[PDB]
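Chemist: Following this message is one structure expressed as structure tokens.
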Amino acid sequence: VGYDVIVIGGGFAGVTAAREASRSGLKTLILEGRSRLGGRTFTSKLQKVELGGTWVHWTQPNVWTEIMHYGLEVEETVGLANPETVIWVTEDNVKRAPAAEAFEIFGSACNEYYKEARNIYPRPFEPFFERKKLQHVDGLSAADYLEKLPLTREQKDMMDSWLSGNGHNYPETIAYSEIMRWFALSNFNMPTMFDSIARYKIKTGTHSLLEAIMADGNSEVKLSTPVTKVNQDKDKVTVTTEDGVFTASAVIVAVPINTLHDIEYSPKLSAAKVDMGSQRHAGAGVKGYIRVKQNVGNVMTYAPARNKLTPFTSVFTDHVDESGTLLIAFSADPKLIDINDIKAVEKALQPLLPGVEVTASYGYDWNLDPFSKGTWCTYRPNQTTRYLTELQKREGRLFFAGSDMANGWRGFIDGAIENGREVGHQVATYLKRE
Amino acid sequence: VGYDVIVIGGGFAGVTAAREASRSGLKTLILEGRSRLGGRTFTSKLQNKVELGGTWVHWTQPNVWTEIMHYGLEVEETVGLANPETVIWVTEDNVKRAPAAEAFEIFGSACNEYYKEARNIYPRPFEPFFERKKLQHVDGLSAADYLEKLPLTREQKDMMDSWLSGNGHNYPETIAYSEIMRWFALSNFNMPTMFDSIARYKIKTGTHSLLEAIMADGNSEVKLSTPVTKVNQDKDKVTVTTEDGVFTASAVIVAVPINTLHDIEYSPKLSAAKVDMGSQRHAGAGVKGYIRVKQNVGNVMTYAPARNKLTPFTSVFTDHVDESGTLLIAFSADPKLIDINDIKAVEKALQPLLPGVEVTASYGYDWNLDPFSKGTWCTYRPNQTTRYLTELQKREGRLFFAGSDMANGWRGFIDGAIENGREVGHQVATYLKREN
Ligand SMILES: Cc1cc2nc3c(=O)[nH]c(=O)nc-3n(C[C@H](O)[C@H](O)[C@H](O)COP(=O)(O)OP(=O)(O)OC[C@H]3O[C@@H](n4cnc5c(N)ncnc54)[C@H](O)[C@@H]3O)c2cc1C
Ligand SMILES: Cc1cc2nc3c(=O)[nH]c(=O)nc-3n(C[C@H](O)[C@H](O)[C@H](O)COP(=O)(O)OP(=O)(O)OC[C@H]3O[C@@H](n4cnc5c(N)ncnc54)[C@H](O)[C@@H]3O)c2cc1C
């Protein structure tokens, strides 16, 4: 064998696993399909901006541990956690109110929608602590549950906006239990949830953290080297790529679950990987940055995934400077809006911010990038209880890792780091046992 | 030089630092004065397994929770403090008892007033001086100073006194108000999460199991029962003198409790912050003990102010109830008030809180008189945060410093030790790599 460990995928999961493995003394190679590391995090420059994963918080043990580990610093996005004005669409009409006034409505709705989170996920990092209680509800979509609640249509519409934002899809495709999971990870507190999901970002960019972790390790890296076949025998794994064939005692498959079909495995992978590679998680929407000429202040908008007025489930202020306001925008379906068509985005903004002039608009297409085939991972109904454990399971000398199968903040950067660290430790232990 | 890194102290901070450094390829030696690793964590047996020091953890604690998951460890629950059935409390020399919810009405109203400014002082609890000016304005207050300015009943004030004395492990006028604020801010500004964070979850296999996993993931030599006496540094090396040998390294990580700083002779002498903290000490100076009573008392939680005429204990709560009766955890603000290892004295002291209990067993480790700790967990006195934290953390030549006593976040906790040790170990690895 040429290597002790080969890691397929150079996202945070694969990089963290490679650090764990190499620092334990194992000869490790990273094979990365793109011409860059980072995967679904991508720090670039527009005119330095984050084209993918962005926000972090100290409710996320691993990513915060690493940030402090390397002396990085964080800045604030203002719009979601501390807006001045809240705009929301209900029954195809647009309402606007002081943030406190809007959050009365939205928070009462939340009190209703999250009432069972404590019963389902008392230990958010131990998914199956309440296996029976979770199994009883895992068949519910976010919409299925919403419609059972005693709320006004307005409350339901705000919750629709919120849940569609969380799952990055229409609410009937997103698992209700996953919504509960987010709430429980935020210490069963709505303010803590807002602070955790869209407020703090690494001052020097996610790439700086990724690089600190890589420098802390001792792994070889081959970029622009897509893996095509993985063959496993009793002694080794043979990983075939477009640019060479490599052998290792153990291989950590750290690719997006939505891409599992894209490699030929012998033996074939278990039915859980096959089923999730077929169905995919729910993350399949649009995220974009919009520069507007006007100074609109700190706004937060809510619109149902399906409404007659705007394609955006939410838009909010990132920051306001001399050039106007930078907004972050989410939509549940790229069929609704071309986030890179400036005139289309401007039109889509008119009902929420009448009169805004779009100076610029950009969004990376994670859905059609063959190396992601989607955005951040949120399970569809039934997927947690059916597949999580089966997804994590090692198969022979093949190990599996990623936020897409993390126990806690699955779907976040923190999930990638947590899962990669544990899986790398397991791989090192396995090799020591032999 | 004999080593790249010598780590003085085999607590969680030093153990984490030693892992960080050795896994970076550096030849690392740990020197530990006691005959064991763990420092102020000590997993022992009381009639066959108890934690005599650091015990409770939570996922609001990034480093220790990261490590717990890293190694696949599990947690159990202490029931008494976070989910009692009955709360007993002492106010104005009276003892009241009520269903937990009723007691928490009073205690929670008091808390709502006492913590109202935490958000303004520590918006980023892991970044101590983010709001430096606001913190400097209040850092001169003791917990008692602030309490007496509040619009509360004497009952509310007495419950708050109990709580603040429990947190600081000392009398409330010795504890910094800002430190109380920090605990609240680290608990995400909500009392339920604070209760869950400070006394609820414990590692099923004991703190030593995590300490051992960290050590096994590393590659460092260990010398136990080898107290350091002198540390001398020049431009090229550090010479560390112990009772059992002399060792040299390019860099030395000093990971001892600040309360012990005076006990090693440093040449050149250390900066004024280290000396001032070794003189003044943090506030942690109380009693912690395990008590077995024959009776099944249920899940109780008690509150008594640090100075009261009824009992020496600031709080007692149920750890668990099994066939042998009730195991309770007891805290006192002053070792002069109760001999935690005198069974009859403890039984007497418990009578007003749990009238009729028969004490079958009682044990508490004396961290105050142990020369290797000289105190319990670190909570700063007034002024100490803003005057000393940064200078305490400062590297001096080839000397680096680490410990829970100087962490940015959960300072005073296991999480703080792991966090600070990781940062300092990474800094040492960087420094030594640069020299090559
Ligand atoms: C639009 C968007 C916004 C987000 N915002 C946030 C946020 O604010 N906060 C947050 O915490 N998270 C956010 N996330 C989620 C976060 O970015 C990801 O969950 C995390 O980066 C996933 O890391 P990973 O290592 O598990 O997988 P990935 O990052 O997807 O890494 C997988 C890697 O494998 C490579 N690969 C795939 N197939 C092959 C192959 N055959 N051969 C070789 N290499 C291959 C890919 O190129 C990629 O480099 C966001 C995600 C999206 C899509
Ligand atoms: C009673 C009590 C209860 C606690 N409960 C909790 C809890 O529930 N949860 C929590 O998170 N934290 C708790 N803590 C705090 C926690 O135990 C400590 O904060 C943490 O262990 C600090 O570790 P450290 O590595 O920074 O220093 P320490 O663990 O104190 O160890 C420093 C080491 O230096 C060694 N040393 C000292 N002098 C010398 C010398 N001259 N030569 C060589 N070695 C030397 C010591 O022997 C020791 O091993 C508690 C503390 C106490 C006292």
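The residue numbers of chain B are those assigned by Swiss-Prot, with the residues present covering 57-104, 106-493 sequentially.
According to its header, the structure was obtained by X-ray crystallography, 2.6 Å.
Cβ coordinates come from backbone N, Cα and C, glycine included.
According to Swiss-Prot, the record shows the following:
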BINDING   B:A69, B:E88, B:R96, B:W113, B:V285, B:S461, B:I471  FAD binding site
MUTAGEN   B:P180 to S  Extremely unstable at high temperature
Chemist: Once the chains shown are all counted, how many other Cβ atoms turn up within 10 Å of the Cβ of B:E88 (FAD binding site)?
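Modeler: Result for B:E88 (FAD binding site): 25 other Cβ atoms within 10 Å.
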Chemist: Taking the Cα atoms as reference points, how far is B:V285 (FAD binding site) from B:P180 (mutagenesis position) in Å?
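Modeler: Answer for this pair: 40 Å between alpha carbons.
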Chemist: Would you kindly give the Cα-Cα distance separating B:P180 (mutagenesis position) and B:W113 (FAD binding site), rounded to the nearest Å?
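Modeler: Between the Cα atoms of B:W113 (FAD binding site) and B:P180 (mutagenesis position), the distance comes to 24 Å.
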Chemist: Listed FAD-binding residues B:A69, B:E88, B:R96, B:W113, B:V285, B:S461, B:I471 - what's their greatest C-alpha to C-alpha distance in Å?
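Modeler: About 30 Å separates the two most distant Cα atoms.
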Chemist: Using all protein chains in view, find how many other C-beta atoms are within 10 Å of the C-beta of B:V285 (FAD binding site).
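Modeler: That number is 22.
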Chemist: Near B:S461 (FAD binding site), how many other Cβ atoms are within 10 Å of its Cβ?
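Modeler: Its Cβ shell of radius 10 Å holds 29 other Cβ atoms.
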Chemist: Between B:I471 (FAD binding site) and B:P180 (mutagenesis position), how many Å separate their Cα atoms?
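Modeler: With the alpha carbons as reference points, the distance is 22 Å.
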Chemist: Are there any residues at least 6 positions away along the chain from B:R96 (FAD binding site) with a Cβ closer than 8 Å to its Cβ? List them or say none.
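Modeler: Spatial neighbours, sequence-distant, of B:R96 (FAD binding site): B:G67, B:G110, B:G111, B:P314, B:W424, B:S430, B:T433, B:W434, B:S461.
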Chemist: In angstrom units, rounded to an integer, how far apart are the Cα atoms of B:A69 (FAD binding site) and B:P180 (mutagenesis position)?
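Modeler: Roughly 26 Å, rounded to the nearest whole number.
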Chemist: Taking each of the binding-site residues B:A69, B:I471 in turn and counting other Cβ atoms within 10 Å of its Cβ, which one has the fewest?
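Modeler: Checked B:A69, B:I471; of these binding-site residues, fewest Cβ neighbours within 10 Å: B:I471.
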Chemist: Have a look at the recorded positions (B:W113, B:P180) and report the one with the fewest Cβ neighbours inside 10 Å.
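Modeler: B:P180, out of the recorded positions B:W113, B:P180, has the fewest neighbouring Cβ atoms within 10 Å.
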Chemist: For B:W113 (FAD binding site), which of the three DSSP-derived states applies: helix, strand, or coil?
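Modeler: In three-state terms, B:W113 (FAD binding site) counts as strand.
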